[PDB]
Amino acid sequence: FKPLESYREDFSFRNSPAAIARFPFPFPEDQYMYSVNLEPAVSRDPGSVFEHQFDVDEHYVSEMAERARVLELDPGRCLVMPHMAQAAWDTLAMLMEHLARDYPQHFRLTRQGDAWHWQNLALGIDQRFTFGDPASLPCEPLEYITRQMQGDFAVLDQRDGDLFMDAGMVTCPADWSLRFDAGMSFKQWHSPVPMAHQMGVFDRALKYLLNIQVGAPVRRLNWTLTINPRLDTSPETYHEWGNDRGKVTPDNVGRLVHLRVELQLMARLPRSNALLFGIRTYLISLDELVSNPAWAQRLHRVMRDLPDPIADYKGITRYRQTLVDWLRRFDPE
Ligand code: HEM
Ligand code: NA
């Protein structure tokens, strides 16, 4: 873990060369289109973001500080409807188990029955508590554990042939809000997305997700762009970030425009039968990205050719031409 970085204000976040090398570049082709891009979330490629179910990286402490600031300002970024309390404990069990197995240098868990002892050495936390007893922890169980893992989480109730957004911790969204979406069903919360409904992507995806079983989790990548390494690109805080989309120039694209990738996990939670949706968010500046000339060339092509409704949906419209012109320099054809 490097020195504390910000994702707001002075934007001190930056990637080491190792963090650049493992960035999850999301484009298998020189153009992008929506699809059901799901695969089994099996461990692969040691050192990569796909090695473990939950990826903890160099920015862990910085990010947890960012989460804490968001929640200090707005505790309503975390919501757990009462029927989802068991699912919140399932989520805390899954995260603590995997973190302690995969990063034993940073996390430890020992248990006897419902007497659990969790240590997070990175954050100086040493907690003895009662699994299932929310008065035993300093806050509600989903908030407790997600204050200690990178990325956002939604917890979906599966009922009546659908998924319902009935709990979550959403502090680094790509321009959406859990308080807006609370209680919505799968196709409903997806209503603003262009193209993909008519394509069948959401029908097919819902069907795959409803069939997810314990021990066979699934993953996909999503992406967008963000100006500055701003994690909290929420409706709630628009006045703090939306203006930056007018600040891109030919001279500053490389330092301002960031590629944002979401490594998404869908995992069945074993007591409750709920579905955990992890949204692990990676950021890389274009100066960093173009370190890799194959990434640079491919991003030029993607951005030049991206369907306008998809560009508009992603919020790239205002700076897209400047961006495209800048990236063209890295594309020998
Ligand atoms: C339960 C699991 C999922 C949750 C909770 C979730 C949630 C969301 C939310 C809240 C948005 C933003 C909508 C907005 O603009 O207000 C979104 C966008 C999107 N979702 Fe999902 N989603 C899930 C699963 C999937 C799956 C399996 C696919 C498969 C393709 C998918 C594809 C998309 C697409 C294509 C967009 C537009 C993203 C972009 O263009 O950057 N989602 N999702
Ligand atoms: Na294809």
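What you see of chain A is 5-337, where the numbers are those given in Swiss-Prot.
When the header is checked for method, it gives X-ray crystallography, 1.6 Å.
Cβ atoms are placed via backbone N, Cα and C, with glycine included.
Marked as heme b binding site by Swiss-Prot: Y38, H194, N226, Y317, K318. The secondary structure of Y38 (heme b binding site), as reduced to three states from DSSP, is coil rather than helix or strand. Around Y38 (heme b binding site), the same-chain residues six or more apart in sequence whose CB sits under 8 Å from its CB are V197, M199, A200, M203, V205, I314, listed in sequence order.
The Cβ of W180 (mutagenesis position) lies under 8 Å from the Cβ of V174, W193, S238, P239, each on the same chain and at least six residues away in sequence. In Swiss-Prot, a mutagenesis experiment is listed as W180 to A, annotated with the note Loss of catalytic activity. Still able to bind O2.
According to Swiss-Prot, the mutagenesis experiment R224 to A carries the annotation: Loss of catalytic activity. Still able to bind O2. The DSSP secondary structure for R224 (mutagenesis position) is strand. On its own chain, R224 (mutagenesis position) has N41, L42, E43, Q268 as residues at least 6 apart in sequence with a Cβ closer than 8 Å to its own Cβ.
Marked as active site, proton donor by Swiss-Prot on the basis of a curator's inference: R224.
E266 to Q appears in Swiss-Prot as a mutagenesis experiment; the accompanying note says: Loss of catalytic activity. Still able to bind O2 but not DMA. The Cβ of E266 (mutagenesis position) lies under 8 Å from the Cβ of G155, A178, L225, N226, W227, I283, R284, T285, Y286, each on the same chain and at least six residues away in sequence. In this structure, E266 (mutagenesis position) is part of a beta strand by DSSP.
The feature dimethylamine binding site is assigned by Swiss-Prot to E266.
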Please give the greatest C-alpha separation between any two of the heme b-binding residues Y38, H194, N226, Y317, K318, in angstrom, as a whole number.
14
Any idea what DSSP makes of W180 (mutagenesis position), helix, strand or coil?
coil
What count of other C-beta atoms do you get within 10 angstroms of the C-beta of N226 (heme b binding site), across all chains shown?
15
Filtering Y38, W180, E266, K318 (recorded positions) by proximity to ligand 1: which pass a Cβ cutoff of under 6 Å to any of its atoms?
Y38, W180, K318
Among all the protein chains here, how many other CB atoms are within 10 A of the CB of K318 (heme b binding site)?
18
